Amino acid sequence: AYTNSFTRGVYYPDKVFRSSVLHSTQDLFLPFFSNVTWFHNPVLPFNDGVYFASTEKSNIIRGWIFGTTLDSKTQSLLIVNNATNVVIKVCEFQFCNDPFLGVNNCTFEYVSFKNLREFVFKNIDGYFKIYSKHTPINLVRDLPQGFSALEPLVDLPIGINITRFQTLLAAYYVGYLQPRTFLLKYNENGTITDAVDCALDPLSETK
Amino acid sequence: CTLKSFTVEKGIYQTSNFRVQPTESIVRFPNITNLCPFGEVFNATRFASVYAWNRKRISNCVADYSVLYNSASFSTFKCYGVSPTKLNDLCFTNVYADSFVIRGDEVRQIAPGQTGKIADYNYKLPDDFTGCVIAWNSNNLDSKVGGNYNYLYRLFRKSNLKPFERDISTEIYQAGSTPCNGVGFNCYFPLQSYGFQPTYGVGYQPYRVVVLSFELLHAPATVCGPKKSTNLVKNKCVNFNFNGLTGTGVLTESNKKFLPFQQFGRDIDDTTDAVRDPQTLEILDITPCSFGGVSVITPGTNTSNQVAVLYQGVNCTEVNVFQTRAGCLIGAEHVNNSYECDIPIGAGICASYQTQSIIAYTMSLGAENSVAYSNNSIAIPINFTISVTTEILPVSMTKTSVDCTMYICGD
Amino acid sequence: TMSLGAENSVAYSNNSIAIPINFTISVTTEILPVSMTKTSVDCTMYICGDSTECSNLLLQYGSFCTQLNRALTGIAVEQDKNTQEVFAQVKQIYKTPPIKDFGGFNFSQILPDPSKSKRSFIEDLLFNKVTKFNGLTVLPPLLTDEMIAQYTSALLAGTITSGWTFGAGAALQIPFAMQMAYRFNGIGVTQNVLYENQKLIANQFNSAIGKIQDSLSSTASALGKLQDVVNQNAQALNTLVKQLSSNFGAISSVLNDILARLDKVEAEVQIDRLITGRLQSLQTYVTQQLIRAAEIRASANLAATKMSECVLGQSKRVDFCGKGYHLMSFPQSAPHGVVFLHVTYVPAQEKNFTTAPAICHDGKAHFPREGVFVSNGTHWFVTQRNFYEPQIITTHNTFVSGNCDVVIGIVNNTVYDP
Amino acid sequence: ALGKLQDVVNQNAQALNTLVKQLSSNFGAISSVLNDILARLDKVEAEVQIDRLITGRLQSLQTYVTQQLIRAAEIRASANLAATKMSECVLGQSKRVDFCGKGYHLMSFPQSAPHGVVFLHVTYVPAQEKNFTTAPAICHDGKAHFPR
Amino acid sequence: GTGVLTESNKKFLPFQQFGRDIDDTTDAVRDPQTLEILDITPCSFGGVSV
Amino acid sequence: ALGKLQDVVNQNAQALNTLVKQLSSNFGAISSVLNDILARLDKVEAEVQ
Ligand SMILES: *[C@@H]1O[C@H](CO)[C@@H](O)[C@H](O)[C@H]1NC(C)=O
Ligand SMILES: *[C@@H]1O[C@H](CO)[C@@H](O)[C@H](O)[C@H]1NC(C)=O
Ligand SMILES: *[C@@H]1O[C@H](CO)[C@@H](O)[C@H](O)[C@H]1NC(C)=O
Ligand SMILES: *[C@@H]1O[C@H](CO)[C@@H](O)[C@H](O)[C@H]1NC(C)=O
Ligand SMILES: *[C@@H]1O[C@H](CO)[C@@H](O)[C@H](O)[C@H]1NC(C)=O
Ligand SMILES: *[C@@H]1O[C@H](CO)[C@@H](O)[C@H](O)[C@H]1NC(C)=O
Ligand SMILES: *[C@@H]1O[C@H](CO)[C@@H](O)[C@H](O)[C@H]1NC(C)=O
Ligand SMILES: *[C@@H]1O[C@H](CO)[C@@H](O)[C@H](O)[C@H]1NC(C)=O
Ligand SMILES: *[C@@H]1O[C@H](CO)[C@@H](O)[C@H](O)[C@H]1NC(C)=O
Ligand SMILES: *[C@@H]1O[C@H](CO)[C@@H](O)[C@H](O)[C@H]1NC(C)=O
Ligand SMILES: *[C@@H]1O[C@H](CO)[C@@H](O)[C@H](O)[C@H]1NC(C)=O
Ligand SMILES: *[C@@H]1O[C@H](CO)[C@@H](O)[C@H](O)[C@H]1NC(C)=O
Ligand SMILES: *[C@@H]1O[C@H](CO)[C@@H](O)[C@H](O)[C@H]1NC(C)=O
Ligand SMILES: *[C@@H]1O[C@H](CO)[C@@H](O)[C@H](O)[C@H]1NC(C)=O
């Protein structure tokens, strides 16, 4: 199954405050009106980066696995979130698609339908970034036509090679970032309020 | 001095830029106190083979680079995009220390934008490299009796390495139609060794290499030089340095609504408008100290040596004294009368030399008149005056021409 | 494919003339830019700013920063000259009487409102529709908008109370209806055509000023000629300031980062790439501002000529002071320019008549002294050519020249001898 | 009195004095004097020093020519205005307000000046006005009369 | 250099070896073997028109 | 008679011919041909030329 992303997946592109200005930026962004996949499970490719979103009510989704092999020979990144802690760990893990049946030469460790949770995963320069947003919505969870920007959670210097990922278990959406130029509307009190995807159509290229 | 003459005609002349100078100087570095683990690299037991170079990430420490660059031990200490003398004043988001051994002739290949066997098959630096390459002779350590074969390089590959690409693969290379087959004629095992012997000639002797790669982003620092922080000063004009962001301006308390991840702010022209203090959750607005043009208002020097001074756009609280909308005007007397404009100051103000001193006044547009209009009154001339008025028009310039070859190259 | 206009076969023949039965007073609007914003750039503060290291390198290039600052100063001082050439033409600040007995013509929308700057109602419509640390400075104009409004007020009060006379010497008063009768007489329409139609002519003028007020309140798109002078200067400055962020091949575009990272022998090599590129960036801007200032000077010289010839006079130059035969025009100020409200006579309801070059009386050819011979079916009359008023043919309305035999198209008719 | 003609002389002098002074600038070479560089250095290094002088002197001369092209168009506008004044004002009698001096124009006379022309504009200016009552028309035997 | 050389009446003080003018030009010189002051002038030049 | 119109046509042709002929100039580089510089020289030297 598939869905229209509308204008979802915009994020704050740098750690710089701006107000009452239009900023034009090139980065890995989810293209406007892009064709996102929908799911109940499987391992998926990661490409240049992932936009991910889910139905925040039943709280069944708890984390992710990222890597190449997902089972030995080389490291994989594991993320798990529960009521007391977010935990992030990097190891030569040998689990199947359910490390929570338990839970390996570890090299890094770190600790910290009514609602829509949105995430961006990106692996470039200073390696793995996470951005997110959590907001209330009307009961049809079909990626609403409004606008909001994802804010950085963490920025991890881990140096890992990622080509595939999988969810740890509700329904969820997946889309892929692309090298794209955006014009961002920072309105007042630091806040991004609108954007133009400059390559979407000739009118956006004119704007 | 501005006009390059001893005589000045009546007028208003631009002569200088006025500036407030900084009354104090500031350094503002993060709360960190432990020395960076450089000794874990420069005094390591051994480094890897150059095809398999070893990277350490350095963070969350003070880096006294003088401990490195003062030492006579280093047979090479080159920097790119920075000067080694200057590193103790800088701050970096991360530092990556890369380590390996190569022969003394090949150290030339460890530089930005090179081509060659080591540069393109073993360790490639980027074109816009910022960092330092540090190397020293290691024939006392890495060379051994009968030769040391623990040190290797890749001699053959399908394609050249990208900057900081790493490739430890042992797979057979193919130089012709011959399939690799785990072996042959025009097919090769791609890895080779120096075999370092303590009797080798100095170009074939081993050199240890450490490359330090520095990154400075739109981000916090985590490695800083040992330069001590000092007390913050506000509302004065100050010279400052926050995490290596050197500048000058008035620092104010400010109410910019920074989100928790934002480390500094920018104006509509990308100038840095505000910063977060690296020792407090305090947001400081950076405003430039007072500056602007200075214009001197003068009658002719044939008439008087008095002058008045206009500080353009400047406010008289922050430089007789009079606030025009053109700027603060000093040495000209304000007058409640109005006259024809003599020297034009701007926004309706003019100045003149009168009963004597320089005066400044609102200009008068002409004599006020009411025409005696009525629905049945005319007025008719009883007489006339034949008037002759001179009009002067320029028609031509001097017909200059220049031999551009003789102007430029002088025969 | 664009349309050039509707086709019109004109009904020409060797003996047909069309003459207008009636007229419309037309009030056309013309907008002209006169001056720019007086922006000036310090070449050393733009190229370097704070840095002594960059400043000492910039001295090796010699006169260029004095030559650029001299050129921008010449452009800035000329904007005050352009504004003096247009508005400061009146010798004395004339004022209207407190009693508005102008023969039924109503100037309330174009004279000052003293309750307010003391601008007119239309000058406030015109002022509403139009809308620091990099070495850039903006200087104020010499005349404030309140001083420009005092000049347009004096020019307008002189025009209404004294006709063209205030442009030729002292203002001599004349009743406004008698001034309008001489502006009619100046376009070849006889004076009685005003006095016999004075309430219609006054109502057509008052109505046409109401259409200007409504049009200027309705849309900003008319003032695009002034707004483009703001937009061209803004795009030039936005480009000049953006060019500070360019590397030009230096390690950074931030001069303080070069000075914080490198020692003199390396820093001076990187800084000279910024000096070279920033100097070329400023030389390009001053060159295009010198060429743009010459276009505004030409438009200020045109506006100064339109004020002398259209406002202080009555132009006979076709289409100089609006379409139709020019009666008079009125100046209204606008930000960076001037607006002329051109009052013109437009003939409105043509009728066809048979016509002849001359008539035969007692074997002699009579020609019309002023006007045209026209025939109303069976009868012959003489008329002024710009408004139908059929006079009887008489020995006073006509002059003789020789026999009937020479003229092509002459007609036999009686001449009355009073 | 002739400040317009003297201003055109002064601008051409300031432009040439600036062009000449720019021969004394280094532009980043080891000397501003082209004969020093060739008396001190061999071709391989002298070509580096000389190309800095070529680059700065060519930019100095392109700036002068561009400003003389812009200044000549301002003189051509004044010469086309002076040519129009001689036709309409000297060879005729102008009816254009302010074109040929203040007052109603009678005639004007040309006199030559260095790089310019002077027009002596002769005009009728009215004087000594007196009021009088006025009327648009007069009633005779019921007929309304207007002045010719 | 290249130029015409002539006598001059330039009043060089005892410490002055050469004179200058604003084109970066040496305008005059003291001869080192016989301390007279020489004017330097460009050899005659101009455009050619056909 | 029509020399004013032909002069305007000739000036625009001469300015374009001059603009295009300036592609053959070296400006101090080893060659005026952009591919030839990249064939002769390695990255850091070629980019200065
Ligand atoms: C693209 O979007 C349309 C409309 O939602 C959908 O039918 C189609 O299957 C999508 N195709 C792919 C390859 O995602
Ligand atoms: C899960 O919850 C337990 C509660 O005791 C806590 O110890 C742990 O840190 C949490 N996170 C993970 C990934 O186990
Ligand atoms: C990451 O791992 C995959 C495994 O198939 C490999 O193809 C790829 O070359 C690796 N990434 C990089 C940047 O080399
Ligand atoms: C931020 O700006 C928006 C503008 O709509 C306003 O609603 C909000 O109250 C502002 N926040 C603060 C802290 O003033
Ligand atoms: C920084 O260190 C000082 C003591 O040197 C301490 O009082 C202050 O709370 C620290 N601030 C932060 C943000 O760590
Ligand atoms: C000048 O500065 C003072 C102090 O801030 C202020 O009261 C005054 O209004 C200012 N005047 C102008 C014209 O800037
Ligand atoms: C007109 O003026 C002249 C001087 O210009 C004078 O001699 C003459 O008497 C005046 N005539 C009248 C009627 O005022
Ligand atoms: C002339 O036009 C006016 C309106 O402009 C109209 O009221 C009047 O009746 C017309 N007169 C004739 C003779 O057509
Ligand atoms: C003049 O016109 C205005 C606007 O229509 C009107 O309010 C005013 O009463 C008129 N004045 C006279 C004297 O008719
Ligand atoms: C004048 O005559 C022509 C030809 O008869 C006719 O087409 C036109 O409509 C007439 N115009 C008027 C105003 O009567
Ligand atoms: C004008 O012509 C009509 C016929 O078209 C005629 O009835 C009328 O009498 C003529 N006018 C005069 C004043 O005779
Ligand atoms: C005009 O009158 C003359 C003399 O009576 C006569 O010869 C001629 O034929 C007449 N022409 C017309 C058109 O009536
Ligand atoms: C005309 O009348 C007015 C008002 O009575 C008066 O001011 C003026 O002096 C009179 N004389 C002249 C020559 O204007
Ligand atoms: C040589 O040079 C000196 C310079 O002072 C001069 O006095 C002398 O006459 C010259 N000739 C000889 C033969 O010394």
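Chain B residue numbers are taken from Swiss-Prot; in order, the displayed residues are 301-483, 485-620, 641-676, 690-745.
Note: Cβ is positioned from N, Cα and C throughout, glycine not excepted.
Going by Swiss-Prot, these are the annotated features:
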- B:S371 to F: In strain: Omicron/BA.2, Omicron/BA.2.12.1, Omicron/BA.2.75, Omicron/BA.4, Omicron/BA.5, Omicron/BQ.1.1, Omicron/XBB.1.5, Omicron/EG.5.1 (VARIANT)
- B:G446 to S: In strain: Omicron/BA.1, Omicron/BA.2.75, Omicron/XBB.1.5, Omicron/EG.5.1 (VARIANT)
- B:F456 to L: In strain: Omicron/EG.5.1 (VARIANT)
- B:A475 to V: Increased resistance to neutralizing antibodies (MUTAGEN)
- B:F486 to P: In strain: Omicron/XBB.1.5, Omicron/EG.5.1 (VARIANT)
- B:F490 to S: In strain: Lambda/C.37, Omicron/BQ.1.1, Omicron/XBB.1.5, Omicron/EG.5.1 (VARIANT)
- B:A701 to V: In strain: Beta/B.1.351, Iota/B.1.526 (VARIANT)
How many whole Å apart are the CA atoms of B:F456 (variant position) and B:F490 (variant position)?
8
Of the variant positions B:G446, B:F486, B:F490, B:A701, which sits closest to B:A475 (mutagenesis position) by Cα distance?
B:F486
Around ligand 2, within a Cβ distance of under 6 Å, which of the variant positions B:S371, B:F486, B:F490 show up?
none
Variant positions B:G446, B:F486, B:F490, B:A701 with CB under 8 A of any chain C CB, in sequence order, are B:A701
Can you tell which of the variant positions B:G446, B:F486, B:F490, B:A701 lies nearest to B:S371 (variant position) in space, using Cα positions?
B:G446
DSSP-derived structure type at B:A701 (variant position), helix or strand or else coil:
strand
What does DSSP call B:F456 (variant position) in the simple three-state scheme?
coil
Residue among variant positions B:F486, B:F490, B:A701 with Cα closest to the Cα of B:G446 (variant position):
B:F490
Could you state the whole-number distance in Å separating the C-alpha atoms of B:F490 (variant position) and B:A701 (variant position)?
103
Cβ density check for B:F486 (variant position), other Cβ within 10 Å (all protein chains) comes to 8
Within 10 angstroms of the C-beta of B:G446 (variant position), what count of other C-beta atoms is obtained when all protein chains are considered?
8
Counting every protein chain shown, other Cβ atoms within 10 Å of the Cβ of B:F456 (variant position) number 16
Expressed in Å to no decimal places, the gap between the Cα atoms of B:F486 (variant position) and B:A701 (variant position) is 108
B:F490 (variant position): tally of other CB atoms within 10 A of its CB:
14
According to DSSP, does B:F486 (variant position) sit in a helix, a strand, or coil?
coil
